[PDB]
Protein chains: 2
Amino acid sequence: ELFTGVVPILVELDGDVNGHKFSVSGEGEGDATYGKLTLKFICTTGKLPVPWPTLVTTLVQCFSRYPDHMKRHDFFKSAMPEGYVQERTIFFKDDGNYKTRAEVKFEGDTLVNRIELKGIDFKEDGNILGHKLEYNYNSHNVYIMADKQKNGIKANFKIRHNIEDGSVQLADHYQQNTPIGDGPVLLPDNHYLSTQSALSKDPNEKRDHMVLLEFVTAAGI
Amino acid sequence: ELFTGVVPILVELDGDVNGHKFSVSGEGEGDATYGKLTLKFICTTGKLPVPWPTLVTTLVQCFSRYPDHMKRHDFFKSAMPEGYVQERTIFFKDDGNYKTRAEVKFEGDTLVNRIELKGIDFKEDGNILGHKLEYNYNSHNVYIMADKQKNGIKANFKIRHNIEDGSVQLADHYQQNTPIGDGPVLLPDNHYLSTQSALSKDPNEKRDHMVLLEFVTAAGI
């Protein structure tokens, strides 16, 4: 399996929110055998317009650990190596909305994720815009459902971003995944993904960035 | 400063809850310059009676990153290397209570934490006892207050443990810290600690354990 060893991963995300241009290149490693991911992200254009944590779900579920018995419901890796397209509608509570389409497929030996993030409605008084979210993250449950007609998968899970004043900024997700090829895929039984993410820094990096440690496991069935 | 480089850390915790004996030895590294800690914990007696995550706050705030301006309010490192005693009363919602006294001081070059955990009231139908908490963690705010008469510090913060059915198991903390010596200490201005913790596993370990990555930062003043 492509994921028996450790896999290199690169991330190209191009964003635009309320007209502000920005680009983030990510790179790292991910061991699927343990639902553990590792990545460094540079705001390649300069100064990230929107907070780093608010972009975490956009910056590869094909790296989660799917126990041996659930191995038949791992659609993400079913998709491989032709990849899968992931589209998302994110709703941050009482502020705007992110819209993202991504292409994550094998580009050689290095798993490549390519995103285009669009965003609108962001208030110049809101937590998102006025950088009020704390640099950290919590844990969540990402629920998946086999969209049978579309041969892909469906996801809807919610994220809570903490604001400097404890306040819990809510991020509703509307996630759709569809294979990129015709190599028959794996519709799965309803199950969820328990993620753990820790955003952090780098003493060495003088460039605007984010450092993220992810530990994900398929649990459910 | 003892914490300019990376510091070795060992942890001896001896527990007893509802009469069940158990022991966990922890060992790892911690870079204070970045509020980053790293530790591996073995249930040395065999099978951890109570869930691993429910013991995370018991298993070294002296490793958090205190920005340069807040450097005068770092009591934990003020305590060094004579250490500090930490006592805790933990209340897990609609179940029992953990009581812990610890000794964390420099034992050579390796920072040593020594805990004795006592617990009672744990229901044989409760989330704690019947292992219903998910293996992960969220992020929190640990609030500190200079107890002036006691020359120590005071803390009260709350933890939310997720249960397999999403349910949020609540853990009230009553934290008291007091210097172990007479080397004048640092009473601090009210401030908080933003922690990020990720529990994980080890393919290699056949012994009952927990793996934890912590990223902590003093923010507040």
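Note that chain B is numbered according to Swiss-Prot, with residues 6-64, 68-229 shown in order.
This entry, so its header tells us, was determined using X-ray crystallography, 2.6 Å.
Each residue, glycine too, has its Cβ placed from N, Cα and C.
Quick look at what Swiss-Prot annotates:
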MUTAGEN   B:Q69 to M  In Citrinine; leads to excitation and emission peaks of 516 and 529 nm, respectively; when associated with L-68; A-72 and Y-203
MUTAGEN   B:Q69 to L  In RSGFP4; increases fluorescence and shifts the major exitation peak to 489-490 nm; when associated with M-64 and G-65
MUTAGEN   B:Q69 to H  In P4; leads to no detectable fluorescence. In mut2.2; shifts fluorescence lifetime from 3.03 to 1.94 ns; when associated with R-30 and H-145. In mut3.3; shifts fluorescence lifetime from 3.03 to 1.88 ns; when associated with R-30; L-46 and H-145
MUTAGEN   B:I128 to V  In EBFP2.0; shifts the excitation and emission spectra to shorter wavelengths and increases quantum yields compared to BFP; when associated with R-30; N-39; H-66; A-72; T-105; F-145; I-150; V-155; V-171; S-198; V-206 and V-224
MUTAGEN   B:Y145 to C  In mut1.9; shifts fluorescence lifetime from 3.03 to 2.74 ns
MUTAGEN   B:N149 to K  Increases fluorescence at warmer temperatures such as 37 degrees Celsius. In Esmerald; leads to brighter fluorescence; when associated with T-65; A-72; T-153 and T-167. In VisGreen; leads to brighter fluorescence; when associated with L-64; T-65; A-72 and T-167
MUTAGEN   B:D155 to V  In EBFP2.0; shifts the excitation and emission spectra to shorter wavelengths and increases quantum yields compared to BFP; when associated with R-30; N-39; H-66; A-72; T-105; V-128; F-145; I-150; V-171; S-198; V-206 and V-224
MUTAGEN   B:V176 to A  In mut2.1; shifts fluorescence lifetime from 3.03 to 2.50 ns; when associated with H-145 and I-198
MUTAGEN   B:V193 to A  In mut1.5; shifts fluorescence lifetime from 3.03 to 2.72 ns; when associated with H-145
MUTAGEN   B:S202 to F  In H9; increases fluorescence at 395 nm excitation; when associated with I-203
MUTAGEN   B:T203 to H, W or F  Results in significantly red-shifted excitation and emission maxima
MUTAGEN   B:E222 to G  Suppresses the 399 nm excitation peak, leaving only the longer wavelength peak at 475 nm
Taking Cα atoms as reference points, rank the mutagenesis positions B:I128, B:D155, B:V176, B:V193, B:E222 by distance from B:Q69 (mutagenesis position) and give the first.
B:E222
Chain A contacts among the mutagenesis positions B:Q69, B:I128, B:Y145, B:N149, B:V193, B:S202 (Cβ under 8 Å):
B:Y145, B:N149, B:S202
Inter-residue Cα distance where the pair is B:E222 (mutagenesis position) and B:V176 (mutagenesis position), in Å:
21
Spatial neighbours, same chain, of B:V193 (mutagenesis position) - Cβ under 8 Å, 6+ residues apart:
B:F83, B:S86, B:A87, B:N159, B:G160, B:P187
Counting only residues 6+ away in sequence within the same chain, which have a CB under 8 Å from the CB of B:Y145 (mutagenesis position)?
B:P58, B:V61, B:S205, B:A206, B:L207
Using C-alpha atoms, which one of the mutagenesis positions B:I128, B:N149, B:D155, B:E222 comes nearest to B:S202 (mutagenesis position)?
B:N149
How many other Cβ atoms sit within 10 Å of the Cβ of B:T203 (mutagenesis position)?
25
Just checking the mutagenesis positions B:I128, B:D155, B:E222: which sit within 10 A of B:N149 (mutagenesis position), CA to CA?
none
